[PDB]
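Inspection log for the structure reproduced underneath, given as structure tokens.
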Amino acid sequence: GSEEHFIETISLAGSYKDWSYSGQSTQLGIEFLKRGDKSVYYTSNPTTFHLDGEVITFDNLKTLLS
């Protein structure tokens, strides 16, 4: 799926518009997007994303940045 192709684009660029790219270990997952106290995490083998330990899709991510 194309979300898993975006996960690679994260690693290529090391930031977005107004958001920093990460990778610290937490009780919620591994960090992979950061802005102030707000963090998005990932942990699986396929594509996966969560805000503050609760899972979201690209739809719920895309408005979370925009």
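Here, residue 1 is simply the first one shown, and the rest follow in order.
Determined via solution NMR.
Placement of Cβ uses the backbone N, Cα and C atoms for every residue, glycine included.
Quick look at what Swiss-Prot annotates:
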VARIANT   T43 to I (Swiss-Prot position 1538)  In strain: Mu/B.1.621
VARIANT   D59 to G (Swiss-Prot position 1554)  In strain: Theta/P.3
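Rounded to the nearest whole angstrom, the C-alpha distance between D59 (variant position) and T43 (variant position) is 18. Taken residue by residue with DSSP, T43 (variant position) is part of neither helix nor strand, so it is coil.
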